[PDB]
Amino acid sequence: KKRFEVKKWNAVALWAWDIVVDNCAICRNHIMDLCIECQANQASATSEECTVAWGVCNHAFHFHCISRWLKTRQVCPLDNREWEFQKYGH
Amino acid sequence: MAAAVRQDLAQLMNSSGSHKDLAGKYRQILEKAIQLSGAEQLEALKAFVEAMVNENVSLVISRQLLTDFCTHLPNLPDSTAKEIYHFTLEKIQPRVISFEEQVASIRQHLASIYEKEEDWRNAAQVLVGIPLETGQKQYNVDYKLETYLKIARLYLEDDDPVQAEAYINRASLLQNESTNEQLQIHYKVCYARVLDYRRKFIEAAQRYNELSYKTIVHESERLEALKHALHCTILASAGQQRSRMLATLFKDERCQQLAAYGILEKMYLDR
Amino acid sequence: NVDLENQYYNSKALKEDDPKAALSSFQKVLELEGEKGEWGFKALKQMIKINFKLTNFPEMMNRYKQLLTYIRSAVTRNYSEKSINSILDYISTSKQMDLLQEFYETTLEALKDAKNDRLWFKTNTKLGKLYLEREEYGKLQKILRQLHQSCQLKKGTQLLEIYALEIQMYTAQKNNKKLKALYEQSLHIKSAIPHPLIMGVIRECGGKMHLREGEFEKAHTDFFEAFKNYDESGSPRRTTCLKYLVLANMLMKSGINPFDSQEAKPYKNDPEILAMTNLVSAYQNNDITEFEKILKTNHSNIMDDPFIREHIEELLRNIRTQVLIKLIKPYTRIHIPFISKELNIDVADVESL
Amino acid sequence: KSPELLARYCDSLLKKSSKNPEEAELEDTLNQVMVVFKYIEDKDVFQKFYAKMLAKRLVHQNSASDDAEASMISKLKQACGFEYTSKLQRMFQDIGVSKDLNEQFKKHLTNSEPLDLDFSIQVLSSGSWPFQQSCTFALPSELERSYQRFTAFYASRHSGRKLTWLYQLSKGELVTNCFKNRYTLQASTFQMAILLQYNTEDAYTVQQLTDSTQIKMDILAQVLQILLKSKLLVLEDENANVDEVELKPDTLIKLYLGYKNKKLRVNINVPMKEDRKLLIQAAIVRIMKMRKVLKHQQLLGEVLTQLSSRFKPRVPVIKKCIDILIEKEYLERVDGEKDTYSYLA
Ligand SMILES: [Zn+2]
Ligand SMILES: [Zn+2]
Ligand SMILES: [Zn+2]
């Protein structure tokens, strides 16, 4: 019937999470806020700016929260494996 | 019964070839059918969007004709516009990936007439249907930011803070790299309102206080931010955090202009 | 030659519902195929497929013995493996166990010398999977006996497949003692590249064994790994290791919401996991009124499996303890009956706590 | 360049040719490659060109002996470590997962209304593959329904995941029903769309094809050039040499009705084609002087705080900086803790 008919298609795709990150699971605050401890004490430090820190597992906590957590424990809060910095920035 | 037009709609679909010359002929016929009194007007437009989404029409004149069809709806009275808008979205639904641009424009138009009629719940639902992430087309960042704020604002006026917070969370991922200064100001106004709605009064007070120092906004809007900051600080939870903010508000000279300043000065002096 | 491609393409171009007509048209193909070629492999596959449709059972097994002469060097290993995997798969849906059973014994005879190490390994492992779903625990043991004399590293990947098979086998037998030994037996291998479903059975049993033993900080990470791998590949058991991950997180003294990672957030509103996500939100930010109400409502989703009903007594006590600690923080002298009201327990049990 | 050459050797070895080496000798030559591999002083660079070579090998299904691929990465993992082969392990697992995914999708198709074409897709993964969506493309009307179907299958199975299709790396097969005989050609998605545009009419201009497929100028020009090389699209002036013909958006290219190529398996889808280190060292030594004893993770965090705000350095570069500073006897490891540094000036 049709002049040209397609019989086989071999596509390639890329799956990604719909929400990259929506909450810092340490202070329970949102990613763009000032990490709770650095929220109440609104003076400086925000200069350093609570830029998020991405681990190897790509979990993306606040840098203040993850650094404060790393002082005693060396395990990621969620997957409970070794924590290793991989990325830093927005 | 006067339906002597619908027959040639299907007849032209099965012609020898569709070109640009025939596309312009539809304008003349459409321009007279629109200029009609009653139900006879509705039938012509209803079948126009039915016989166009068909596979028999190539997607080279169909896309151009669909956006031209939708651009003539705002001139049409909104009572009929609501009915036709729902129908075309249902007919495009089987094949959405092809018309990933016409759907967005139609839902924006439908939401605009819904909000003007004071229906916040239904207007918000329409704007959700727009695929802004799960689509093949990459939209502009300012477009996604603007749409998210509209959804959050409509949910706030619906008194549904849980849904409004979710969409303002999606909008806060694009502020840092966005370049529209007005859009950044507009986001913080909606974010502060969301925090106030969620009964996070002390956090909203900080945002309102910072927003009150913006030289971009007008003087009248600057005082409105200060008024909301004063009310939120008073309504917040007493403690070390709230007491520190109370001292900051007392230093402000503009705080004396409000009728709720006497209460502010008593709570400042531990009265 | 170009003629070989044209001859093969003509046969598939015709639907040829009439049988025995293509057979004379493949004698041409074999004569035209002088050297070893990939087109010969495809020709044999098609005639087996066509003949199989109109029964005639004694035909496929004769051509199949000719077929393993192509896996040697005629074609690649991906193509040959895919052909075998596809053929054995879609014929099992039609039941017909006897025809499939006679095939496995005959293929093993010649495949044992054509492709020795890897293809025979995966065919044997697939055969073991058939025995498990039909629950025939009377002949799977001899297969594992053969696999016993296969290692004696550099063979870590193959070792994980059989170890996972044994764990899935003994799990149905409720053999907890052998499960602990098996889980440690697989922990030594650390240079393998397994499918993300093999590392979803040894990891799940590791979390389960930790739960029974009494460790709650090791079950949390094991169940997270089991859920992560089950989520990527597969489906059914995904919403069982997430529920166990939640339980293994509340028994660990909680902290950090389990439904905040990227993997677990989409399933937080699942109709099956709605009971558990409400439980965590009540456990953290301790409040007894909402926590008990959830337990009372759901007798069909929480107090059913032994892994939650047995560990529900360790809970309902950690939350009461944490409520007690926070309540008595500002007081210096507090009545015990007052504590009883705030904990919804009688006076006698408050003193014991 | 020698590492690159060794890796291209690896590529041949595993890829695919007319002759397939036996599984016994395939690992034998792989062992020899690992004999020289440990002699290589720099290991980081080898993974750089091995990632893109492997990705092209697997995404096109051009790999030979995928079992040998698993053992190859298995040998690498125990050689340098997990971190060195973590990215490549993701690539192999994505192929295995998607192969299982295809089998379930076919079963789902039978229980519902079947499609009209044999559809297979490799899902891959975002963040681990060098590929990225770079060319805009309009989905053909014939390849849309199946598209939507698969999306549904990927929405009921996996929730919260969004697909980003890569039409640049997607191939396919197209049958013909108007030639002298029944042909079956193989072409990419772009060529398939261009050739399916001619389904309803005879001749189109270049602009009429650009505005119908929404492909960008350079890729569209290259695709038209290769299609003209296959003499499938014939220009008005036959005697003009195709290579030197200058293409403009006014030529009326028409489908060659009288195509009479002898081969019925025409394959027209043939492939084409220092200062910062000193800054990191200075930051590390300053942080070590400020904090006399530190852990590796805390040192990494401090370096990211002080210095990464400027140019966002890569973590392996910082690790190499730590190693070279250790060699310069600027900071020493402490016994009893594997990851602990003390500033020994
Ligand atoms: Zn935080
Ligand atoms: Zn902070
Ligand atoms: Zn983690």
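Sequence positions for chain A are given in Swiss-Prot numbering; the residues included correspond to 19-108, in order.
Placement of Cβ uses the backbone N, Cα and C atoms for every residue, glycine included.
A C-beta separation below 8 Å, combined with a sequence spacing of at least six in one chain, links A:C42 (Zn(2+) 1 binding site) to A:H48, A:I49, A:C53, A:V70, A:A78, A:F79, A:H80, A:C83. Positions annotated as Zn(2+) 1 binding site by Swiss-Prot, on the basis of experimental evidence: A:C42, A:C45, A:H80, A:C83.
For the published mutagenesis A:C53 to A, Swiss-Prot gives the following note: Strong reduction in ligase activity; when associated with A-56. In three-state terms derived from DSSP, A:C53 (mutagenesis position) belongs to neither a helical nor a strand segment and is classed as coil.
The Zn(2+) 2 binding site annotation in Swiss-Prot covers A:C53, A:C56, A:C68, A:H82 and is backed by experimental evidence. In sequence order, A:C53, A:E55, A:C56, A:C68 make up the list of same-chain residues 6 or more apart from A:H82 (Zn(2+) 2 binding site) whose Cβ falls under 8 Å from its Cβ.
A mutagenesis experiment is reported in Swiss-Prot for this position, A:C56 to A, and the note states: Strong reduction in ligase activity; when associated with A-53. Within 10 Å of the C-beta of A:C56 (mutagenesis position) we count 21 further C-beta atoms, all protein chains included.
According to Swiss-Prot, the mutagenesis experiment A:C75 to A carries the annotation: Strong reduction in ligase activity; when associated with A-77. The 10 Å shell around the Cβ of A:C75 (mutagenesis position) contains 18 further Cβ atoms across the protein chains shown.
The Zn(2+) 3 binding site annotation in Swiss-Prot covers A:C75, A:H77, A:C94, A:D97. According to DSSP, A:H77 (mutagenesis position) is assigned to coil rather than to any helix or strand.
Quoted from Swiss-Prot, the note on the mutagenesis of A:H77 to A is: Strong reduction in ligase activity; when associated with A-75. Close to A:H77 (mutagenesis position) in the fold, though at least 6 residues off in sequence, lie A:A43, A:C94, A:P95, A:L96, A:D97, each with a CB less than 8 Å from its CB.
A:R91 to E appears in Swiss-Prot as a published mutagenesis result, with the remark: Impairs UBE2R2 activation by neddylated Cul2-RING(FEM1C) complex. Sequence-distant neighbours of A:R91 (mutagenesis position) (same chain, six or more apart, CB under 8 Å from its CB) are absent. A:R91 (mutagenesis position) carries neither a helix nor a strand DSSP state and counts as coil.
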Taking just the CA atoms, what is the gap between A:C45 (Zn(2+) 1 binding site) and A:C75 (mutagenesis position) in Å?
19
Of A:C53, A:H77, A:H82, A:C94, A:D97, the recorded positions whose C-beta sits under 8 angstroms from some chain C C-beta are A:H77, A:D97
Residues within 8 Å of the A:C53, A:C56, A:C68, A:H82 Cβ centre (excluding the Zn(2+) 2 site residues themselves)
A:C45, A:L52, A:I54, A:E55, A:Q57, A:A63, A:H80, A:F81, A:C83
Starting from the Zn(2+) 1 site formed by A:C42, A:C45, A:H80, A:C83, give every other residue of that chain whose CB sits within 8 Å of the mean position of their CB atoms, in sequence order.
A:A43, A:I44, A:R46, A:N47, A:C53, A:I54, A:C68, A:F79, A:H82, A:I84
Close to ligand 3, in the sense of Cβ under 6 Å, among A:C53, A:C56, A:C68, A:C75, A:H80 as recorded positions, are A:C75
Hits among A:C45, A:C53, A:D97, i.e. recorded positions with CB under 6 Å from ligand 1, come out as A:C45, A:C53
Cβ neighbours of A:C53 (mutagenesis position) where a neighbour is any other Cβ within 10 Å:
23
Most isolated by CB count within 10 A, of the binding-site residues A:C45, A:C68, A:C94, is A:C45
Just how many other Cβ atoms lie inside 10 Å of the Cβ on A:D97 (Zn(2+) 3 binding site)?
19
